[PDB]
Every structure is written in C-alpha cells, then in structure tokens.
4 protein chains.
Amino acid sequence: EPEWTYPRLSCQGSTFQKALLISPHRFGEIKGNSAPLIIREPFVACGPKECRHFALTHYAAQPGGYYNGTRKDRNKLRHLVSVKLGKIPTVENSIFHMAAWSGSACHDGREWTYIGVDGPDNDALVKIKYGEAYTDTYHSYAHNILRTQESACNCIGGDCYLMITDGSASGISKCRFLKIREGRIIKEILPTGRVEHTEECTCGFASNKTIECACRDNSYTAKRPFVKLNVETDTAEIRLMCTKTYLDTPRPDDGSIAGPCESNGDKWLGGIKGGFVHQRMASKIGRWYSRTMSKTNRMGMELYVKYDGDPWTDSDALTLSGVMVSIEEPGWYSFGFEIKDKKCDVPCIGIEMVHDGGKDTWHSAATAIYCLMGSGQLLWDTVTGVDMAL
Amino acid sequence: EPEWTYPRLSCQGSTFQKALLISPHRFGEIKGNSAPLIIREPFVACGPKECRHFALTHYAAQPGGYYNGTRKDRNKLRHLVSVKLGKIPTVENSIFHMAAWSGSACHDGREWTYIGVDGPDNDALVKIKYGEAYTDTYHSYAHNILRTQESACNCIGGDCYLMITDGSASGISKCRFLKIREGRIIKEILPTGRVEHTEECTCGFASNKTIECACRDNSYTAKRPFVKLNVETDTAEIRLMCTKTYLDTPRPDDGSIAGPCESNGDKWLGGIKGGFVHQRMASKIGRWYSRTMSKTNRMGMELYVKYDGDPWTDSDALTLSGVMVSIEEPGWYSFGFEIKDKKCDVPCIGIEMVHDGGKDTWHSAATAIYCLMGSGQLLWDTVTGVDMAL
Amino acid sequence: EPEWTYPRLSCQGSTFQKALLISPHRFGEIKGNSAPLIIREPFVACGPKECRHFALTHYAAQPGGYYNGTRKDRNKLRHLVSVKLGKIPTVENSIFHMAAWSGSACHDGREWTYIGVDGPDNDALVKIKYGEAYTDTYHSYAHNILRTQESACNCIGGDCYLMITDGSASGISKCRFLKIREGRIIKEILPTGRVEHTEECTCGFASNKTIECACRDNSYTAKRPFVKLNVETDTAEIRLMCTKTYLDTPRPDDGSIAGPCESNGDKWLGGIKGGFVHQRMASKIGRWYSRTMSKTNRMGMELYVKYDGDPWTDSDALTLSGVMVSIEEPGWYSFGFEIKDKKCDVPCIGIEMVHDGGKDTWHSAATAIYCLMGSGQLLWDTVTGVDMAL
Amino acid sequence: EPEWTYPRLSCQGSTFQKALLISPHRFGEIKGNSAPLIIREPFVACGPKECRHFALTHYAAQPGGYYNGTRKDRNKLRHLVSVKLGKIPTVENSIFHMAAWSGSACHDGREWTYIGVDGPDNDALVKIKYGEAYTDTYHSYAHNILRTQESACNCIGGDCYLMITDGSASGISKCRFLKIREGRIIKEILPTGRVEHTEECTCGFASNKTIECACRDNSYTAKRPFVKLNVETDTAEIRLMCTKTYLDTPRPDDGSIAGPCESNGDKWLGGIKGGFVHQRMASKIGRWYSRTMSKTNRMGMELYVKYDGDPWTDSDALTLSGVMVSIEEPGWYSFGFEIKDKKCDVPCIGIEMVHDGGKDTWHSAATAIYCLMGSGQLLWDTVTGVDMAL
Ligand SMILES: CC(=O)Nc1ccc(C(=O)O)cc1NC(N)N
Ligand SMILES: CC(=O)Nc1ccc(C(=O)O)cc1NC(N)N
Ligand SMILES: CC(=O)Nc1ccc(C(=O)O)cc1NC(N)N
Ligand SMILES: CC(=O)Nc1ccc(C(=O)O)cc1NC(N)N
Ligand SMILES: *[C@@H]1O[C@H](CO)[C@@H](O)[C@H](O)[C@H]1NC(C)=O
Ligand SMILES: *[C@@H]1O[C@H](CO)[C@@H](O)[C@H](O)[C@H]1NC(C)=O
Ligand SMILES: *[C@@H]1O[C@H](CO)[C@@H](O)[C@H](O)[C@H]1NC(C)=O
Ligand SMILES: *[C@@H]1O[C@H](CO)[C@@H](O)[C@H](O)[C@H]1NC(C)=O
Ligand SMILES: [Ca+2]
Ligand SMILES: [Ca+2]
Ligand SMILES: [Ca+2]
Ligand SMILES: [Ca+2]
Ligand SMILES: [Ca+2]
C-alpha cells in the first residue's frame, strides 16, 4: 500500500512569485454560457500526487437567481466543495463533499480527510469523513458557533491534527486541537497559555516535532495568537506574536502597542484569517506571513518573512518581501499550503480575493496563489479582472 | 482479481447526522447556465471504492421544453442514470445505463449489476446488465406492471438478491426475489407467508445469513410488509411489522389498528417506499426506519430506531431519533444504503425530496442523506433551497 | 501486455430487447442550456473494457448558428467524434479523432484503430490512426468518392479487416478489403464474384475463419450484396442474398424479383446501410438483420433472423422478430456490434434515427440500441421524443 | 518507474495530410450554449501516452463580456492552459497551469515541464513547473520583454532544452538556451554565431546529438535564424538559412536578397513564428517548414521540404509540398511536434489560424494539424468555418 506522509525539507528558493489565479467569475456574465459556483473561504491542500482547491459554496451559481444570503456565513445550504487545482470550480466540475458552513481537509499519504461543521449555532457539530465514508463527529463544548480552520489540517505519519474553536466571536473562544487518525478522533488537546481567543488557525509543520499556527483573535487584539504544538507529547501552548509588524485587520500603526509582547493593546474588534507557512531548511527556519495592505479594510496584500527567532518574544518587524495584491484590489482570507515535489516541499500562500458589491447582489471569491520560486524579489501582483456589473 | 463483497460489522456510532444534500435544481433557473436532469426515484448504492447516485430520468433537463409527462411514471423515454455520489446529475455529468421506468443496482465486489424494467404494462420486462453487457431478462408473471425495488440490490459472496413484483397497484401483487449471479439469474425465490401485496422493498443484510426488507403494501394496509430472506436456503417469508409506529403513508394514529400484529386495519389506499437500514453490532442489531412527518401527505421525514426484537411480533413503538426534514419540506421515497469504509460499514438513509408544483410544469427530486456518525442526537434538518418559479 | 481479441461464442439468449437510446436533441431547445453535437452515420464499437459511440459531426451544435450544410454529407468541417457508450455526445463530452466525412473504427484488444476519409471527391483518402498516432493512408483507385463502412471494422488476433469502396453512387463501385495491422495496411483484398456495386458494408465474424457482410448496392438492386471473407486465405467473394425478404430501401414486395438468386430485378435506385450481426452458437449460426418498415421511405425498423443456411442460395423469407421502431418514427442507417462480456459476446443492433425537417434547418441523429437478451419476443419500440421546433 | 524519452527514427511516410482541426469558436454563437476559451499562440506537445493542446488564454470566453484587451499580448490575466489533443478548449474542459503571457511545455518521459513567463516588461520572469510543483525561475538579462518559444521544449534522456530571449522586438534580442532537468535549470547556453536577433524558436531533434531550430528575427531580416545545438557539448551556434525560399513574413520575392547566405537584405520589419520539424530516416534527414501564402500578410499556409543539406549554406529553394491553408483563410503562428507511436515518431505541423475582426471585438485562434501520413501529395486544405458575427 502507499506510505504515510511526513514533512521533508523545503525546496530551495528564496523569494515568492505569482503562480496561478483562479477567477471563476471572469466567466459569469449574463451573456456568457458558464456557471461558476458562488463561494467563500477557499483553501488548497495537497497530497503526494495532487493539490485540490476547496471552498464553501452557497449552493448557487453565477449567473443564477439565489443571490440573497450569499453574503452571510451560515445556513442549511452551504457545502464544502472541491476541484483539482487548476480547474474552474463550476457546478459540473465541482465535487460536493458534505454539508458544512466551516471546514478543513488534508491528505495523510493514503486517503483524504475532509472536515465540515454544521448544525444550530448553539450546538453545531464537527463531521469527519474518511475518503468516501462518514467516520466521526465532535460536539460543541462552549455552545457558541463551533467552527474550524478554513485551511488545511496537517498529517504526520498517519495522524492529522486540527484546530477547532467554540465561543463568542466578540468574547471568549478557547480553541482545542484534535489528533484524528484514519477518520476517527483519538485525542483532544487542550492548549495551555494565552487562551482567551484563538480562531481560524493557519497551521503547518516547522519540523517533524512541531506544528505551529498563526491564528485570529477576534475581540481582544490586533496581534495574532501563535500556537506551537508538540507532536511528540500532543501538548500545545499559545502566546501572542511579539513582532511590531501586526498581522491582523483592523490594526493600528506598527510597533504602537506599548508594553511586553503579551500586551493586547486596544481591542480593534474584528480580525481576519492570515496566511502563514514554513520554509524549513537544514539549519534554519523561514516563516512567511501575509497581511492586508490597508490597516483598516481588507484591500491589498503583502508578504513578510523572518528567518529563525521566537515569534513569541521577538519585537523586530518582519521583513517586507512584496505586494501580492495592491490596495486597489480585494485581499481577504489568506492561507498557506505546501506542494509535494519528488524530493522536497514547496511552501505557498493563497489569497482569497472577494468580490463584494453590497448585500443586494452576489458575493463570491477568487483565489490568487504565490509559491516559493527561485530568487530575486517578488515581481508581479494579482488582479481579478472581474467586473461585477456583468 | 478483486474479491467478493460481504457484509461486515457496522462502524461504531449511535446517532445519525445530516451528511450531504444534492439539490440539482438550485441550478435550473432560466437565467442560469446549467442543465440538471429531470428525475425521480433516486437511490444510492456503493462498492468498495465508491458510491454512485442513481435515478430514473424523464430524459429532459431544466430549463427545457419537455416538461409534459415528467409527472407520470412510465413511458418510452425514461432511463436509469447515474453520477458518482457528490456530482450534480446533469446531461453531461450523467451516464445513461439503460431504458427503464423502474430500477435497482448493486456492486458485488467486482463489477456493477444494473437492473431496469420497461415494456408494455400488461407485459413489462426486467433487464439485467453486467457492467458493460446486457446479460439477462425476466418476464411478467402476473401481467400487471412488472416492477422492482427502486433502491439497491444486495450482493453476498457473488450472489445478488433482488425483489421484483407483478400485480395491481390496488389489489394483489405477490413479490418474488431473484438470486442473480454475474449478470445471470440463477434462482427465483417464491416468498411464503403474508403475500397479498409487497412492493418497493428496501433491503439489507442483518447478517451473513439473512437479508431483511421493509416494503410497501399499496392496497390493504398502513403497516409495512417485512420480508426476511434466508441466504443459506434461499427461502423467504413475509409478515406485517407489529409495531404501533406505523411506517407507511397515508396512515392513521399510532397503535390504533386494533388486533394481533397480523391485523391490516383499514386499507389506507396508497403507500410510499420507506428507508430502512441495519446497524449490525457484535451482539446486537440496530434497525433504523424513516417515516414522513405528515400522516396523510408526503411532507417531512423522521428517523426511528429499535435495537433487537422481532419486527414480526413486537408491538412497541419505535424510538424517535430526529426530524431529518420538517413538515414544511417535501419528504417522498426514502431508502438506505451502506458506505464501505476500510474496516466497517457505515449505514445511511437517503430521502428523495420532490419538487411538485402541479402537472402543468416540471417535476423532479433532490436527495438528502443522513448517515451514522458519532453520538448525541441528530442535530439539523434538510431544506432544498429550490424555488420552482425560477 | 494485454492479449489480442478474437471472436468467442455468443452469450446465450434468443430474442432482442430495447436496451438504450441516445437522443442528444432532447436537450437542444433554445430555452435549454445544452449543446449536443449535430451528427449523422453513428455507429458503436467495443473493446474488452468498454464500448464507444462514434459519429461524424458537422462541427456544429444545437442550438447554434451553422445549420446550413448539416444536411449534406461532405465538406472540410466534418469530423469523426466519439463518447463512451452512455454519455451524451456534446461539445465538451466528445473527443475529436480526425477530419473525415466517412469512417469506421475497431479495437484489436490493445489499442483503437480509427479510420477516416476526406479530401477532394475525385481523389479522397483513407486515413488510419493507431491510438494517438497517424499511421497510414490509402488512395482513390476509382477516383469517385472513396468511402468506407460507417460501422466498426473487425479485428482478429491483431489483424483488422476493413471494406473500402471507390466509384459512382449511381453506377460501378467495386469494393476492396484492407487487412490492417497495428495502424499499418499490410494487404489489399480484391473481392471475387458479383462486384458491380458494394458499399457501406456491415461486417462481423461468423467464426474465427470467416468475416461476413451485408452491404449496400446503390444503383442496380433492392437485394443486398453479401460478402464472405476467408480470414485464413484473405480472399473474399460476393453474391446477392437469395432471400425473398429484401433488406434494402427503396424496395418492392417480398419475393417479387423473379429469377435465380442472382437476379437483380429493377434498379430501385438508392439504398441504405443495414444492420446485420452474428449469434454464433456451438453448432449453429444465427444471423440477424434490420430493414426499414416502409418499402419506400426510411420510416420504422424491423428485426429478422434466420439460423443457418447459405444467404447466397436460400430463397426463404427471414423470420420476423419484432418492430424496433414503428412507421411513425425515423429509421435510417442501422448497424451491428458486439459487447464483450467476461466469457461471451453479446450481439447487438444500433439504429440511427434521423431528425429531418427540411434543408432549411438542423439535421442530426439519435441512436437506438437493441441487444440479445434472454427469451421471448421483442417487447417494446423506440421513440426519439425530440420535437424539432424547440 | 518509467524511462527517459529519446528521439527515435520517424515513422515511414513521404507526404503530409490534414489530420485534425480544433475550431472552438464554431461553438461560440450568442444563440449557442458553449464557452470556448479566448486564446492565441497555441502549440501541441506529446508524451509516450498522449498529446496535449496548449495555449495562452486571455482568461475570457466566447460569448462573454471581457473582449477588450484580447487582441493584445501581455497582461496580468493571461494564463497557459491545456486540454488533451482532441478536446475543445473550454472553461470546464481546460486546466490552468500558471499565469503567463509567453510559454512552452514538454514531457521528459516521466512528468510534464510547463514553462511560463510573466511580470513587468522591464523585468519579466521565466517560471518552471515540474508536474504539480513550482520548481525554478530565471530572470531578465536584457531587461526588455523576456519571452520564450511558444512551442514545445525538447527533452532527451531527462534533460530538456529551451530557448529564451530578452531584448527589443525592433532591435537586439540575443537568445540563450536552458538545459533544464526535473524542473530545475542546470545550465545556460550562450549561442555563438549570428546572434543579433533570434526569437520564437521552433525546435526539434535532428538526431540524438543535435537539436535544431528555425526562429524569428523580428527587426533585421526576412530570412530565418537557424540554430544548431549540440547536446553532447551543450554548445549552440546560429547562422541565417541560405535558401532563396524565405520562410518569414513579411518578405520579398524568393531569391531576391542578393549576396552570400549571411546577407540580411532589407529589414522587412516584423516576423512570425514558423513551423519546422524533422523526419529522421536511417541515412537521411527530412526537414519540413511552413510559410504563409501571402508575402505580406498572415493569410494562407504552404508546406516545404528539403532532404539533407546544410540549411546554413544551401541556396536552393525548398520543394513545395502543398497548401495546407489557402490565401482566403488565416495563417498565423505555425509549429511542429511529434506524436510518439509504439516504435517510431510521427512528425507534424500545427497552424494557428487566427480570427481577427478588428480591435473592437474578440480575438482568438483555431488549430489546424497536418502530420506525415503515407504517400502521394498533400490533398486537402483547412478552413475554420467560423463566422465572427455570430
Ligand atoms: C463559522 C463562521 O462564521 N465563519 C466565518 C466566516 C467568515 C467570516 C468573516 O470574517 O468574513 C467570519 C466567520 N466567523 C468567524 N468567527 N470568524
Ligand atoms: C413502476 C411504477 O409505477 N413505479 C412507481 C413510481 C412512483 C410511484 C409513486 O408512488 O409516486 C408509484 C409507482 N408505482 C407503484 N406501484 N408504487
Ligand atoms: C461518403 C458519403 O457520401 N456517405 C454517405 C452518407 C449518407 C448517405 C445517405 O444515404 O444518406 C449516402 C452516402 N453516400 C453513399 N455512397 N452511400
Ligand atoms: C511576449 C510576446 O509579446 N509575444 C508575442 C505574441 C504575439 C506576437 C505576434 O507577432 O502576434 C508577438 C509577440 N512578441 C514577439 N516578440 N514576437
Ligand atoms: C521527517 O521525517 C522524514 C524522514 O523520516 C522526512 O520527511 C524528513 O527528513 C523529516 N522532516 C524534516 C523536516 O526533516
Ligand atoms: C460475513 O463474513 C465476512 C468474513 O467471512 C465478514 O464480512 C463478516 O465478518 C461477516 N459478516 C458479519 C456481519 O459479521
Ligand atoms: C476463436 O479462437 C479463440 C480461442 O482460441 C476463441 O475466441 C473462440 O473459441 C474461437 N471463436 C469461436 C467463435 O469459437
Ligand atoms: C537515440 O537513442 C535511442 C536508443 O538509445 C533511440 O531513441 C534512437 O535509436 C536514437 N535516436 C535516433 C534518431 O536514432
Ligand atoms: Ca483581532
Ligand atoms: Ca458543461
Ligand atoms: Ca399501504
Ligand atoms: Ca439498392
Ligand atoms: Ca523578420
């Protein structure tokens, strides 16, 4: 049979370059003959043989007649869908995996693990599916909108880890991690440390011994909760990133939250999922992060890097590495994933570029993708090309 | 070569949860650019590597111009179609298997057996197809609308069983079972017991020794004929379920048919196919059934359970386990199937949710699917989302 | 590697039954959202693992804007296309094999051999393609519309035979057979006997030693030239079928051509391709043929059978076996093919049912398919369901 | 694992014949229900098991609403797309490989190498992708529109070569070759000889020891730079073809550039990519080339041949072999590729036939394909069939 997947060293490179864009709505004109699915929270996850593009469709297409509701996040119609990376996510092209208004997915080397969450707000449920079969579920512990990553889970030697979180969007949401194995949950991991609010974690393997995440704190701070999970002892701790280059939105001027690394600063009520990914080298660790270009709105998107250091205690601003999206273009949830190449892993960052033209029309997303390629500086940005009045 | 499929123990779980919905007509607006096939009597059947979604299309799509006739059940255009479970059943996406206005299908571990029925009413024919080849047929014994399950046939060690029935919808219809093997019929099984009317059987393996079914009796009773087929001796007997929780539609108040289990009660002319499925445990048997929420109309749908007991003689009402569809939504034929997971079977229930807006427009169905997942109570219901005036 | 295909004994059965219909234009309304390709001369050919549906598209779809010319047979746009048997032949679904306005195809057990003919009328060319590669060609010997079978070629032990014909539609057209092998022609076979006009041969294996065909004679007779090709010595002879049940169209009353079997009778200028297929049994040969129901027009279609006998010398009318299409429905070119089942061959007959509504609109075809299944009599006919004004 | 691909001897044949046409816009009427992608610079590349059709889409379909810009060559929306040879390149059918406004691709026997170029004009970048992973990049050396072949790269024993060029379209553009291996560049090859302007090289293997190309010189001459690359020593030299049959466009009367082979003649500002391909025989080399029929405009297309000889020093006009496209039809970029057959290579020529109706509407291309087949003379030409006002 095949073998279990493990993280290898990253492929050599030093900069990130535009790689692909998936703009389904370039094909959704009334005069056109297509039907791209209406989606949001897209993410990409790969296996040894291929990468797939996931999303949560609102079960409607463009052009269509079910646009009311597309702008909201939860309902009985939402489904986690997927197409192979490179295909346009359309009605026929897409494969519906399960009903869900929050989700994750990851390949363990053998089959795919799809995660989905749905049910009432006051009592939602995390559904786990192994390939073709529905394998397990997990209930609401804090009874306020159980939810998940919205990016890929990470599997090592057959065990996949996954952050889940229950709680108020504007208050307390203590997250927990799940060690799933072959569809079945085999251990819950209660994180230690600064746990008042951690949601939408973007996780990855810094090594075979540790998974790390840059998450969202939706109520108390503009800084980002940074999880470090020890896979050896299935223990996890959280502390705020110390860097002055605050990675959340909305947020204030860099390095303006006075105090120790642990200082929240003003609430800056709100947040956004942020891409983060590791570039493991033999004797160094490259950590890459994205941030919107606007301090206040979800416009534009920049890439940062900081080799080595403890995110928990280093105040130093991250190194700017390029503008993937400009302030004139939409920059929403961003995430990281890794393409598996013959001998090494290629770290990447996908950016959900949302089309939003009010709540009186359709609402959907495009997916831009930057990956580590050779050297130099990042050279070009991404535009969607989509005109919403077509 | 591959091996023959057998029933294993069910995967551990205790409750059923919403898993997936397939609502093709969410994409059939005049302003949209899709073409979901117009169908009815959908069912799902799986193999070791995948599940497929079957149905009987009226050979027309939405939007289209051949809506007259869609509301009727038999004609020279109807075809048994299929897509992989998760794909939207559209003109291009679908694969046409054979001409048929009644059907079944099941995978034996090696290839697929598709069943289809067509021909004149007074002399229809059961056509059997092994994979790509047309292998055998079976004629009308009672010369009044020969018909079949409308859900999956069950194969064990290479032999597939299938209930067929000939007779008046409003009178006598004695069913027979067929032991097919590799496309060819190798034995007819004449059932013993209460055989005055048994149609649309929903069958499954309670064990390696016995197949069991909950069928429809269209003329004499609101109770359901319950078939028990001994695979060792290819013998089958039928008796009415004794439970007070009558599973058919239309039907009267529970436990109001006075008399022994064998008492029909008032005719309650009409019926409906009902989902039923087994949850085999090492030392126990879990039997699950669906019933519409309305006593009189095909609106809503509830899940029931009763571990162990003889359905033939136990008066006890079944245990309610959840509302999969509410009385505001359509609840028509329901069925059960089992997903094959690496080491166990995952029992499930699909519900055909029909869009019916008169006989002066299109008529088609959506497919909701609940499967056994973890614990707790069933949490959420299914809606179709479809507006028929689009 | 795989092995070479050979003819085996037919699967046991005694009658033919409706199996499938492919009516693409049921989905070509202006209000619909599909694009079935506009085609003609469809045929079906199988391999050990699957059957494919071939045709010659006019490189335009319905609804579309290139209907002028669809009614004619030859031009620089026509292409031989194919979809797997069961899929609707649409723009995206179809695979374009080569440019051709006449064609054939057959699987040798290993790869597919596609044949196509195109070029000027006074000097056309037979193009042979082995799988993905263009392998050989063959030129016009009589310089008047080189053309081919329009149904499957037959391969035995790696050698495929194929009838080609050059000459006037209203005069002399001596056909020749080609023994192709792995894409390359390795021998021409000049037929002996009654060679004044033989076109559109429908061929098959009566055994491992002989291929036989029922062809069209377009100028001199209503009877059908019957080719017998000895695969041992690659020699072929032709004589007219002696039967009174004349199988061509137009034609006069059965048994009314007075004289020996070799008597042509009145010209009955015109012809039509006719389905023919073998049902080889251990000690008997079943030969099946189709004929339109109307003596003069291409309306309706009937099945005939005659076990054993020499088609060359038996005057006996064939045995009627059923009406596959009624006189109210279109019955054009018909053909025979054989599905390969695990241990035997299943003979079949496809009927091209043409939609013709003048030369001032689209012109295309549907494909009905009857195969040998069990016993009894053929029970039901085929209708297209297509309304041309939609 | 599989083996590395090498060039074998060509399949025997002597002439070229029309093989296939891909005219997506035959299906892009407003009244039709399709969506062929709007593209340009199409090319075809094969592997041991299949050929794929590549192109640079303008990320818009017909009919659609994003036609402005389609006529230009560079922007942030352009993507290198592909479908299997024979499929119509449509939104759903196509697979998007990467963002790029110039590209190449080739199969090494194991996986596919896709090449793409994008970024600012004054500093573009060559992106290399190995199968699913982004593997390497290469920067602008002359800072003026880095660009690539626009036809297939050639791989031998695991090493793929690829011409890249940087410089002014109307001045100096010295090209370089890249020896890529498994996604990673492992050597740059600076060509010796007449290097003032060489772009859009159409390359192939004349043998295992040498790759050869017919390229474009956009500013100085109507003659074509002819590259000869020694794979043994990874060295390359360039000189102008000496033949009087000038293969570029615009160009003057044949044999009218007076002087040695090295004489440029008048600038004839402009150029066009031209198909070229080798027909390697045991003891001879057949070189085939295409040229537009019009000396000044990109209308029509003719095939030429010249067995043996040094293109660098032979003045002899090439031998005309046929008109693939007439002067009434569009003849733009042409290229050569080779289908891999069981035991030999089948050389071919694809012709990009562009639909151009001003800059106030859509702009796209069709792909005609001639391959070496049997003997005789080329018999028939290609038309597109497309009416731009539909
Ligand atoms: C489950 C859910 O509501 N997912 C979301 C999706 C989008 C957005 C969003 O920020 O647009 C927010 C949420 N919720 C949280 N808590 N971030
Ligand atoms: C063959 C056939 O008529 N199938 C049906 C389909 C639907 C329905 C139905 O209840 O909607 C009924 C039938 N017939 C029976 N006897 N139940
Ligand atoms: C090559 C070609 O013309 N094929 C045809 C197709 C249809 C028809 C037809 O009968 O409709 C006729 C022909 N020609 C001949 N000779 N039968
Ligand atoms: C990169 C780029 O501009 N590619 C082109 C495409 C088409 C055309 C063309 O000739 O239509 C020209 C170019 N550029 C050059 N230098 N030939
Ligand atoms: C983890 O272990 C496997 C080899 O056992 C391999 O993926 C890799 O060397 C290790 N991970 C890293 C980042 O080195
Ligand atoms: C039936 O037999 C096979 C093993 O021979 C296996 O599927 C299973 O153990 C048996 N079925 C059940 C329900 O135990
Ligand atoms: C032809 O030969 C092979 C076995 O060698 C097999 O297909 C079959 O027995 C023979 N054909 C017939 C019709 O018997
Ligand atoms: C190149 O080498 C391989 C055999 O090693 C084979 O492709 C061929 O014989 C050689 N190429 C040519 C053109 O002969
Ligand atoms: Ca925050
Ligand atoms: Ca489609
Ligand atoms: Ca009843
Ligand atoms: Ca005739
Ligand atoms: Ca030039």
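Numbers in chain B come straight from Swiss-Prot, and the residues shown are 77-466, in order.
Header entry for method reads X-ray crystallography, 2.4 Å.
Cβ coordinates are placed from backbone N, Cα and C, and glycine is handled just like the others.
Now, the feature entries from Swiss-Prot:
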{"type": "ACT_SITE", "residues": "B:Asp149", "note": "active site, proton donor/acceptor"}
{"type": "ACT_SITE", "residues": "B:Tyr409", "note": "active site, nucleophile"}
{"type": "BINDING", "residues": "B:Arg116, B:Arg150, B:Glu275, B:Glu276, B:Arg292, B:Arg374", "note": "substrate binding site"}
{"type": "BINDING", "residues": "B:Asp293, B:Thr297, B:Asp324, B:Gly346", "note": "Ca(2+) binding site"}
{"type": "MUTAGEN", "residues": "B:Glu117 to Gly", "note": "Reduced substrate binding"}
{"type": "MUTAGEN", "residues": "B:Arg150 to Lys", "note": "Reduced substrate binding"}
{"type": "MUTAGEN", "residues": "B:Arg223 to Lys", "note": "Reduced substrate binding"}
{"type": "MUTAGEN", "residues": "B:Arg374 to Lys", "note": "80% loss of catalytic efficiency"}
{"type": "MUTAGEN", "residues": "B:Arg374 to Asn", "note": "94% loss of catalytic efficiency"}
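Everything Swiss-Prot records as a feature, shown here on the structure.
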residue	record	DSSP class
B:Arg116	substrate binding site	strand
B:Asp149	active site, proton donor/acceptor	coil
B:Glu276	substrate binding site	strand
B:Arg292	substrate binding site	strand
B:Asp324	Ca(2+) binding site	coil
B:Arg374	mutagenesis position	coil
B:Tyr409	active site, nucleophile	coil
Exercise for the section: Would you count the other C-beta atoms found within 10 angstroms of the C-beta of B:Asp324 (Ca(2+) binding site) for me? Expected result: 25
Exercise for the section: For B:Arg116 (substrate binding site), list the number of other Cβ atoms lying within 10 Å of its Cβ atom. Expected result: 22
Handout entry: Neighbourhood of B:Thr297 (Ca(2+) binding site), C-beta criterion under 8 angstroms, separation at least six
Key = B:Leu316, B:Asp324, B:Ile333, B:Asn340, B:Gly341, B:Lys343, B:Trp344
Problem - recorded positions near B:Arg223 (mutagenesis position), in sequence order, restricted to B:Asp149, B:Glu275, B:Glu276, B:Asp293, B:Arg374, B:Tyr409 and a 10 Å Cα cut-off - result: B:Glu275, B:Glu276
Fill in the blank from the handout: Rounded to a whole number of Å, the separation of the Cα atoms of B:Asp293 (Ca(2+) binding site) and B:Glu275 (substrate binding site) comes to 6
Completion exercise
By Cα geometry, the one of the binding-site residues (B:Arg116, B:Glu275, B:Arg292) nearest B:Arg150 (mutagenesis position) is B:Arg116
Practice task
Please state whether DSSP places B:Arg223 (mutagenesis position) in a helix, a strand or coil.
Solution key: strand
Fill in the blank from the handout: Checking the recorded positions B:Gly346, B:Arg374, B:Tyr409 against B:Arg292 (substrate binding site) with a 10 Å Cα-Cα cut-off, in sequence order, leaves B:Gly346
Problem - Residue from B:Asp149, B:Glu275, B:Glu276, B:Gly346, B:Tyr409 whose C-alpha is spatially nearest that of B:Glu117 (mutagenesis position), among the recorded positions - result: B:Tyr409
Practice task
Work through the recorded positions one by one (B:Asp149, B:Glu275, B:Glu276, B:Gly346) and name whichever has its CA nearest to the CA of the residue listed as 'active site, nucleophile'.
Solution key: B:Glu276
Practice task
Only counting partners 6 or more residues apart, tell me which same-chain residues put their Cβ under 8 Å from the Cβ of B:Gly346 (Ca(2+) binding site).
Solution key: B:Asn294, B:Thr325, B:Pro326
Practice task
Among B:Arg116, B:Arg150, B:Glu275, B:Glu276, B:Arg292, B:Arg374, the annotated substrate contacts, find the widest CA pair distance and round it to a whole Å.
Solution key: 21
Problem - Cβ under 6 Å from ligand 11: qualifying recorded positions of B:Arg116, B:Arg223, B:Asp293, B:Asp324 - result: B:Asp293, B:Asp324
Handout entry: Nearest-integer angstrom distance between the alpha carbons (Cα) of B:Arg116 (substrate binding site) and B:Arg374 (mutagenesis position)
Key = 14
Exercise for the section: Take the Cβ of B:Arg150 (mutagenesis position) and count every other Cβ within 10 Å, whichever protein chain it belongs to. Expected result: 19
Problem - B:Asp149 (active site, proton donor/acceptor) and B:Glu275 (substrate binding site), Cα-Cα, nearest whole angstrom - result: 15
Problem - Surrounding CB atoms that lie within 10 Å of the CB of B:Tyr409 (active site, nucleophile), all protein chains - result: 26
Practice task
List the Cα distance (Å, whole number) between B:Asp149 (active site, proton donor/acceptor) and B:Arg374 (mutagenesis position).
Solution key: 17
Exercise for the section: For B:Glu276 (substrate binding site) and B:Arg374 (mutagenesis position), determine the Cα separation and express it in whole Å. Expected result: 16
Handout entry: Ca(2+) site shell beyond B:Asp293, B:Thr297, B:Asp324, B:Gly346, criterion: Cβ within 8 Å of Cβ centroid
Key = B:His273, B:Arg292, B:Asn294, B:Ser295, B:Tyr296, B:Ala298, B:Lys299, B:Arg300, B:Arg327, B:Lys343, B:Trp344, B:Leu345, B:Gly347
Exercise for the section: Using the structure shown, find which entry in B:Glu117, B:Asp149, B:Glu275, B:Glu276, B:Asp293 (the recorded positions) has the sparsest Cβ neighbourhood within 10 Å. Expected result: B:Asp149
Practice task
Specify the count of other C-beta atoms within 10 Å of the C-beta of B:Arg223 (mutagenesis position).
Solution key: 25
